[PDB]
Amino acid sequence: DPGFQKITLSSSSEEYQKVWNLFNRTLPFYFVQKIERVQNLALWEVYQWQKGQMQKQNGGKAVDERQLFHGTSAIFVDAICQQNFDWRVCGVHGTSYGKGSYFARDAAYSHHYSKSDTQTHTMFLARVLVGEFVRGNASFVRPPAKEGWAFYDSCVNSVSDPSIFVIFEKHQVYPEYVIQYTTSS
Ligand SMILES: Nc1cccc(C(=O)O)c1
């Protein structure tokens, strides 16, 4: 009906533990209170179609695909689950690696973007087709051309050790899990 569901997971399920393990990797002192699997077939189908397209233009390489974090306010959760992340809601300004949506390797970095008035913070785990990346820059509205030739698929803070990714194309992201956690108890 709304085109999506959010399915609360059991903490005894291995699916839960996989998500929790990744969060806990860098926020081990916080307390996960719920994890919901985002179920949106249309966003999944388009993402899988994009991955397929990237595989065809890749020169036989695997498409670089990562589970990355995105901190947001609870107010945006259902919007993201239905329409995907959209960087133009509030816009981008300040320290840019480009005008696109941002994702972090470490949960710990996304904490700062999980605004709350309350003790309960909310963060997404997303499936991101990062592909081939180059360092970002504030003026970028797309990834730049590769040298010669073709374009990069994403931008990062560091080619040698990337921890922040910017995506300019929503078909390269699938919102996977909503993680609710507390900093207290
Ligand atoms: N890495 C990175 C940079 C900026 C915002 C975020 C986020 O979690 O929203 C992540």
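Residue numbering for chain A follows Swiss-Prot; the residues present correspond to positions 495-643, 646-681, in that order.
Cβ atoms here come from the backbone N, Cα and C positions, even for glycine.
Copied over from Swiss-Prot:
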MUTAGEN   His564 to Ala  Catalytically inactive mutant
MUTAGEN   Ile660 to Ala  Catalytically inactive mutant
Unmodelled stretch of 2 residues - C-alpha distance in Å from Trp643 to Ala646: 6
Whole-number Å value for how far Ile660 (mutagenesis position) lies from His564 (mutagenesis position) (Cα to Cα): 10
